[PDB]
Amino acid sequence: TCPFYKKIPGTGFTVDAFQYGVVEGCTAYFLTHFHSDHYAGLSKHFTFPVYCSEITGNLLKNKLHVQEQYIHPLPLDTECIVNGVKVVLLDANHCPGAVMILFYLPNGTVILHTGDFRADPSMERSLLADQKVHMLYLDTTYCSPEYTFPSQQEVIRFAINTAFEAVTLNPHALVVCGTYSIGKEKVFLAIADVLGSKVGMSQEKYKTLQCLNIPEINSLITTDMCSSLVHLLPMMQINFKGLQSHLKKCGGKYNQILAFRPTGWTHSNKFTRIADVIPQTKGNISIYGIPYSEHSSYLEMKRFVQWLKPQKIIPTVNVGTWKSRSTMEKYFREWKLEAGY
Ligand code: NI
């Protein structure tokens, strides 16, 4: 059965609620983004209206085979009427196609559901500037002050410089990047661009990237692995055994691998600056863990919320333990006393 924080009161709507069968009273199911924890349940057999971005719609059609008649893509930044209720979709700064949803309820209440997001000051100049929000359904993934990490731009600078230096010293090195979902495509795109290479990958991953509306994509990716010196592999293969095994397949073209595992936050963020990061190395294989996040840092979250001044906050992440719930409520009250709302 569907939990409370996935329902939008005073509507027939749910958000990211596909794993509970038929939800009583639901006339439209919204999907914020194409990540498995959120789409869990959708398939070719789904017969209710799905509302989402264009990119999420391309993924539902091609990857999950949802029929065309049930996919309802909406443009961003545009007031739309769904089942008699005004909605807006906004860019969430998460993965490709990810949105926040603003709902203008019939009784005058305004609700923002962030989905998964990486808060940014640019959001203070969207359609949110205008107006009051009575309820915030908030992505609280990193809602504690120990969660620190650098800007995506600093992390990409480190990856480009690391890869460019290694391949310039050794023209016979291969670069490998781990993936297990959509998101974080800038990591492998930026490395391939500095090296003058296309990115090589499986047919399944290629299909996924072809759904993403990335400009000039045909110029950037390929299924011909042998033509490419940046390869993508599933994240589970990014270890010394999996990488050794991969090097055997390349027919004596390469004599070194440099590999990247983009992660979220890890405890080494508590101690080591991005500049000072070093790899794990065995023989001719080196593996870098790089902290490329598509969720808000504590400080980014706090700034967004103190700006928005919502009347009530409903967390959507870390809701399963009393200690997590209590900790998050304490921070919401500090923020509110500090800023005065
Ligand atoms: Ni996500």
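Numbering, chain A: per Swiss-Prot, residues 700-1040 in sequence.
So this one's X-ray crystallography, 1.4 Å, going by the header.
Any Cβ shown, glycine's included, is placed from N, Cα and C.
According to DSSP, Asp838 (mutagenesis position) sits in a coil region rather than a helix or strand. Cβ-based neighbour count (10 Å, all protein chains) for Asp838 (mutagenesis position) stands at 23. In Swiss-Prot, a mutagenesis experiment is listed as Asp838 to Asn, annotated with the note Impaired nuclear focus formation, reduced interaction with PIAS and increased sensitivity to cisplatin.
For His994 (mutagenesis position), other Cβ atoms within 10 Å of its Cβ number 22. For the published mutagenesis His994 to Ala, Swiss-Prot gives the following note: Impaired nuclear focus formation, reduced interaction with PIAS and increased sensitivity to cisplatin.
In this structure the alpha carbons, written CA, of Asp838 (mutagenesis position) and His994 (mutagenesis position) are 8 Å apart.
Mapped onto three states, the DSSP output places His994 (mutagenesis position) in coil.
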